[PDB]
Protein chains: 2
Amino acid sequence: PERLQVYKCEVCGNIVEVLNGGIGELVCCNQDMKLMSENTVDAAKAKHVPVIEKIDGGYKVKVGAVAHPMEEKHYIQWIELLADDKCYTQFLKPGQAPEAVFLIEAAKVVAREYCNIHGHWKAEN
Amino acid sequence: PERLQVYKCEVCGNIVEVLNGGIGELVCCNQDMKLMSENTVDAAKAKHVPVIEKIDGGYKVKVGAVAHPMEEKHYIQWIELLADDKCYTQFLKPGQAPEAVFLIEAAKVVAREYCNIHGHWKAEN
Ligand SMILES: [Ca+2]
Ligand SMILES: [Fe+3]
Ligand SMILES: [Fe+3]
Ligand SMILES: [Fe+3]
Ligand SMILES: [Fe+3]
């Protein structure tokens, strides 16, 4: 595994983020955890691809161009802002608007989001 | 596993952080992954317990009361700041200072740091 990759156990629901890579394969509930590669699920990009907006002191991230649902059974679980050496994670809950604000000093950033139903997506500024 | 918990795979090196909890046991290289519980390792607190300093617009975290080594074989791999529903992670490498700055609007925070040799540690304000 590699740093910052996201893996999920399709059985119990465990989802983890790699902090240190290693050489072992991640396993859970008798099967290899699935690498959740960004922008791979056959879903609408309009509501899943993060939209990044530069603001004073940081960035505002919206999911997505069109507001994604935030219902109990279908919502954005978290939005992250990545830099060359930072990963800021903002968890969300149903009922909230699919957006997050990150105060950070980085010219180049990558925003990611995870939809409980449609998976992992990313975009860069 | 519960959100924010850090697990390590003995022998193979992988270290992951839980983004979504579940009942399944994380496995890697033929053993259950080891929960890296904070402040349980028999090591000097002076160099491992994070020190939190409130600054303008955020917090400055130093590891620790006494500067921790940042050598190729013994260093702080990352520092995190936890608040409400946020987990901000700053990755570090040998040769850098055992310090991290986080711009966040939260009165109550928890700082964490992971030493490649002495494990997981935390502190709160
Ligand atoms: Ca994080
Ligand atoms: Fe392993
Ligand atoms: Fe969706
Ligand atoms: Fe599982
Ligand atoms: Fe140490």
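Here chain A follows Swiss-Prot, giving residues 2-126 in order.
Determined via X-ray crystallography, 1.7 Å.
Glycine too: its Cβ is placed from the backbone N, Cα and C atoms.
For A:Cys10 (Fe cation 1 binding site), the same-chain residues that are 6 or more apart in sequence and have a Cβ closer than 8 Å to its Cβ are A:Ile16, A:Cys29, A:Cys30, A:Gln32, A:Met34, A:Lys35. Per Swiss-Prot, Fe cation 1 binding site is recorded for A:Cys10, A:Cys13, A:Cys29, A:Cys30.
For the mutagenesis result A:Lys48 to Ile, the note given in Swiss-Prot is Decrease in reaction rate. When Cβ atoms from all protein chains are considered, those within 10 Å of A:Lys48 (mutagenesis position) total 18, not counting its own.
The Cβ of A:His75 (Fe cation 2 binding site) has A:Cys116, A:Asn117, A:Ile118 as same-chain neighbours under 8 Å, each 6 or more residues away in sequence. What Swiss-Prot lists as Fe cation 2 binding site is A:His49, A:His69, A:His75, A:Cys116, A:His119.
A strand conformation is recorded for A:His75 (Fe cation 2 binding site) in the three-state DSSP classification.
A:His69 (Fe cation 2 binding site) sits 25 Å from A:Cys13 (Fe cation 1 binding site), taking the Cα positions as reference.
In the three-state DSSP assignment, the secondary structure recorded for A:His49 (Fe cation 2 binding site) is helix. Other residues of the same chain near the Fe cation 2 site, with their Cβ within 8 Å of the Cβ centroid of A:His49, A:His69, A:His75, A:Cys116, A:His119, are A:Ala44, A:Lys48, A:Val64, A:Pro70, A:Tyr76, A:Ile77, A:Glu114, A:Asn117, A:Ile118, A:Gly120, A:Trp122.
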